[PDB]
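Enquirer: Pasting a structure here, questions to come.
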Amino acid sequence: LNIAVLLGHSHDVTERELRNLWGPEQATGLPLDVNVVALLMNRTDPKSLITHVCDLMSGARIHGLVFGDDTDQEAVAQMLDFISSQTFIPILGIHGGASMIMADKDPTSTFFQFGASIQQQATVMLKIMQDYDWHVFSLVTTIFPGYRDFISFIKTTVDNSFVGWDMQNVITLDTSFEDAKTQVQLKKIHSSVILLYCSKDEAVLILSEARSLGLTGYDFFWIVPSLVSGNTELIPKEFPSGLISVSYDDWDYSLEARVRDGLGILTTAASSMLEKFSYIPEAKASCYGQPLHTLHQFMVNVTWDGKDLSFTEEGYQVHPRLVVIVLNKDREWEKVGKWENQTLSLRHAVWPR
Amino acid sequence: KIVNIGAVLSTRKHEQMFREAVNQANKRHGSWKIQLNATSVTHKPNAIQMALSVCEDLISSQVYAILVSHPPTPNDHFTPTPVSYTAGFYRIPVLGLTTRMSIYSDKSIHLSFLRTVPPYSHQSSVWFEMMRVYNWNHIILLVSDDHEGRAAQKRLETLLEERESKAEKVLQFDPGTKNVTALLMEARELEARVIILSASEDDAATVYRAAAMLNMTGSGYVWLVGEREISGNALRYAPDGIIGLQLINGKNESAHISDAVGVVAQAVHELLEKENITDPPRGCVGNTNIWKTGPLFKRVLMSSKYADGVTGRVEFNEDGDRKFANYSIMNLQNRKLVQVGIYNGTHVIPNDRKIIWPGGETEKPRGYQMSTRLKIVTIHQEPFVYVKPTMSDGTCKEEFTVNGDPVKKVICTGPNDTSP
Ligand SMILES: *[C@@H]1O[C@H](CO)[C@@H](O)[C@H](O)[C@H]1NC(C)=O
Ligand SMILES: *[C@@H]1O[C@H](CO)[C@@H](O)[C@H](O)[C@H]1NC(C)=O
Ligand SMILES: *[C@@H]1O[C@H](CO)[C@@H](O)[C@H](O)[C@H]1NC(C)=O
Ligand SMILES: *[C@@H]1O[C@H](CO)[C@@H](O)[C@H](O)[C@H]1NC(C)=O
Ligand SMILES: *[C@@H]1O[C@H](CO)[C@@H](O)[C@H](O)[C@H]1NC(C)=O
Ligand SMILES: *[C@@H]1O[C@H](CO)[C@@H](O)[C@H](O)[C@H]1NC(C)=O
Ligand SMILES: *[C@@H]1O[C@H](CO)[C@@H](O)[C@H](O)[C@H]1NC(C)=O
Ligand SMILES: *[C@@H]1O[C@H](CO)[C@@H](O)[C@H](O)[C@H]1NC(C)=O
Ligand SMILES: *[C@@H]1O[C@H](CO)[C@@H](O)[C@H](O)[C@H]1NC(C)=O
Ligand SMILES: *[C@@H]1O[C@H](CO)[C@@H](O)[C@H](O)[C@H]1NC(C)=O
Ligand SMILES: *[C@@H]1O[C@H](CO)[C@@H](O)[C@H](O)[C@H]1NC(C)=O
């Protein structure tokens, strides 16, 4: 189908390869109205988003939008959810803020993301902690939302642990730093891994408070998810040596492969829907003067280029590619760990301290 | 240096009231030298062109807060979602004034969609307080939806944990179908007749049609519904004597808009009392700077105490709702809304009218049958429960004891052995 691809300036990805991706590829094109519109926008803003919606959906009925975000917010993808709630156009979250992991989606929305959820990411992080023999840990969680499922998964893992994980009690931060009552909570932490689930600036303040009080030793590790750390371009101040982040922002990984897999899944869905129902374009025509067949529960059994690109029941990939990066003394983030289909792969066997 | 107020508002009398409230918001709210101008949008059939006009009014004008005040939406979507998501891109909360769904109460999808109206969990709390008046324990729950249904079931389990009791039977099915008669027939044979419904308008009309085809409007049936079940065809298909709820100063649009502008303007001036005054950026070329005073504005708004208002004392809780909501317990006596009670936040006061139910008298509906059908379970104890096979077919031989007492056998259902 007609699918428009828009990008920004993430990972030095240009726009001419989006034009070259249509010519020699798409050989088994069962729809006839398969065209691409490659676009770039300098700023991230909803004004240009709704402008390209009202300018491309009226542009010969484009039923596909690819967006590349470089912010630190998953609600940008929620903007695409408004395309999934009115026009009911299936949008694949590719990379950046349009594919970050949030808590609970809706079954009525036809929107999808690429990546593993917070439960599978916690499973990967606990597999890392089990392979490195770091049993005694901590858990410091703020009042940032999406905290019940993560703490509940840690509690159900420790209560059903085959290893015997020594779980320290939950350190809660209802207010900001005062250095009157939170200092007692910081002095009780004598574990190895200090878990953290909060925003970006709150993480900067907590790591600055830990650096100012000497809680950033070699024994005191800091393992953060993609929501706490964020993108790999912006690196703020007061980060301790020994910060292990779990994300997907990889510099040498191809965004062209991401958009090629997205176009392959969407054209496979369109070719499988063409054999069932005739009128494939059935959506909102234009933004001037106002569902029966959607592709939400139809392209679950998709497979492109031999890879397991199937969809889950929550709107995610079944086996994505996880990235585990570390922070060295050179103020850089280097990729260390990657995730396999079933098990977990570890490149560096000897772990540096 | 200019400040424009985002207001999705088109009715001209409310435009004059909005301009008067903007003029009054800078009079006694301090000697600060800021000015406030109005920016309104017109009617469009869709919601994407509405969102385009709104975001063109927002990003190119450096706005502070947004007010959406159209409860008669032209479409059947009823979504204040695109303006709230547009401002939530810049971490800006939107105080919506129309919707009351529990999908807007979740802080995962809607990160900062605040509101001055309570959700349906407060109506479930009012139903639970009406359970405390007539001592209602066993209830039947029927919920069609699944987004608000999980929050309603969680709030009902929280209230029953506050009572330290248990529910009888809950039902959650798929809307759109019409085979809901068998579920109501299975709910007929329960231990009580209290019916609680939490659904949309079409699902309420469907279950009212199924209750009319099964004659569930007899004696003892408790009819206690809310707002969505007394609107549209669900108002038409409801039996005479059904109990609903009505908002006090909620349907009055002008006073609600004036109170909302007062609360938002007091929040803006309270944010201007302190330092770190930032503005939302533009969207033209090459500057992707994010808004840094998100948690500061959240600490200002979510911990705000108010005392002014035409509707009442408004106060934001931890979820951004309305405290001490005045309700009207209404009765539908012969297709006419009859005022039979009013509701402060702590006590229910009925008026001098009669609460007429579709069952018996003006008292509570006697729908208790948890003693007329008792599943007496027992274990095969040797001196206590003698179990004996029948003679020919289901008969009991009247044995004779030594004291003239005839053996009064009961027809029980006995198995031979266990599963192995
Ligand atoms: C800005 O966007 C235009 C396309 O609209 C693109 O040609 C240009 O390279 C971009 N400039 C930068 C570096 O932001
Ligand atoms: C995939 O699933 C759909 C139902 O969603 C089914 O109709 C179809 O036969 C299945 N096979 C493929 C790979 O299309
Ligand atoms: C995962 O499985 C696919 C086949 O479904 C295979 O092509 C791919 O190489 C596997 N990747 C690994 C080893 O993680
Ligand atoms: C409001 O509009 C008037 C007329 O355009 C303008 O002179 C005034 O500066 C504006 N007020 C502010 C500061 O927003
Ligand atoms: C309801 O049940 C009947 C069978 O009794 C079935 O034919 C029908 O499709 C179902 N759907 C409706 C009308 O609710
Ligand atoms: C229900 O009530 C009507 C009117 O009294 C009666 O005719 C009918 O037999 C009853 N039975 C049904 C259909 O539930
Ligand atoms: C306000 O609302 C009530 C219903 O709650 C209505 O009877 C009354 O006419 C309304 N008054 C105004 C000012 O519109
Ligand atoms: C204003 O912001 C700065 C930097 O975040 C902070 O240090 C300061 O405490 C803030 N001012 C107040 C009074 O909160
Ligand atoms: C309800 O209305 C009464 C006046 O009848 C008013 O005093 C009260 O403030 C309102 N509700 C609240 C906020 O308790
Ligand atoms: C609610 O409380 C106010 C006093 O705060 C009182 O004036 C009013 O009559 C009460 N409303 C009811 C429920 O009668
Ligand atoms: C019950 O089970 C036994 C075997 O355990 C069998 O011999 C007998 O015929 C069965 N009938 C009775 C007495 O219920």
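For chain A, we keep the numbers from Swiss-Prot: what you see runs 34-323, 330-392, in order.
We read in the header that electron microscopy, 16.5 Å was used to get this structure.
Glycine residues also receive a Cβ, built from the backbone N, Cα and C atoms like all the rest.
Taken from Swiss-Prot, the feature Zn(2+) binding site applies to A:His44, A:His128, A:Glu266, A:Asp282. Among the mutagenesis results in Swiss-Prot, A:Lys233 to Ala or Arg has the note: Nearly abolishes inhibition by Zn(2+). The residue drawn here is the original one. Swiss-Prot lists A:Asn264 to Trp among its mutagenesis entries, and the accompanying note reads: Nearly abolishes inhibition by Zn(2+). Here the residue is the original one, while Swiss-Prot reports the published mutagenesis A:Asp282 to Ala or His with the comment Nearly abolishes inhibition by Zn(2+).
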Enquirer: Please identify, among the mutagenesis positions A:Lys233, A:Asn264, A:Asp282, the one with the smallest Cα-Cα distance to A:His128 (Zn(2+) binding site).
Expert: A:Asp282
Enquirer: Please identify, among the recorded positions A:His44, A:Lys233, A:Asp282, the one with the smallest Cα-Cα distance to A:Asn264 (mutagenesis position).
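Expert: Comparing Cα positions, the closest of these recorded positions turns out to be A:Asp282.
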Enquirer: Near the Cβ of A:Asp282 (mutagenesis position), how many other Cβ atoms are there if near means within 10 Å?
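Expert: By my count, 21.
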Enquirer: For A:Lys233 (mutagenesis position), which DSSP three-state class applies?
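Expert: In three-state terms, A:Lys233 (mutagenesis position) counts as helix.
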Enquirer: To the nearest whole angstrom, what is the C-alpha distance linking A:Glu266 (Zn(2+) binding site) and A:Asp282 (mutagenesis position)?
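Expert: It is 9 Å, counting Cα to Cα.
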Enquirer: Identify all same-chain residues not among A:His44, A:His128, A:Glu266, A:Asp282 whose C-beta atom falls within 8 angstroms of the centroid of the Zn(2+) site's C-beta atoms; report them in sequence order.
Expert: A:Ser43, A:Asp103, A:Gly129, A:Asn264, A:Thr265, A:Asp283, A:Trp284
Enquirer: In three-state terms from DSSP, label A:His128 (Zn(2+) binding site) for me.
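Expert: Once the DSSP labels are grouped into three classes, A:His128 (Zn(2+) binding site) ends up as strand.
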Enquirer: Between the Cα atoms of A:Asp282 (mutagenesis position) and A:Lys233 (mutagenesis position), what distance do you get, rounded to the nearest Å?
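Expert: About 16 Å separates the two Cα atoms.
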Enquirer: For a quick check of packing: other C-beta atoms within 10 Å of the C-beta of A:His44 (Zn(2+) binding site), how many?
Expert: 19
Enquirer: Between the Cα atoms of A:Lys233 (mutagenesis position) and A:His44 (Zn(2+) binding site), find the distance and write it as a whole number of Å.
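Expert: Cα to Cα, A:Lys233 (mutagenesis position) and A:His44 (Zn(2+) binding site) are separated by 21 Å.
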Enquirer: So among the recorded positions A:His128, A:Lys233, who's got the most Cβ atoms within 10 Å?
Expert: A:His128
Enquirer: Drop a 10 Å sphere on every Cβ of the recorded positions A:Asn264, A:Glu266 and tell me which sphere holds the fewest other Cβ atoms.
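Expert: Counting other Cβ atoms within 10 Å of each of the recorded positions A:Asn264, A:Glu266 gives the minimum at A:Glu266.
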Enquirer: Under a three-state reading of DSSP, tell me whether A:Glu266 (Zn(2+) binding site) is helix, strand or coil.
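Expert: The residue in question, A:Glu266 (Zn(2+) binding site), is coil (DSSP, three-state).
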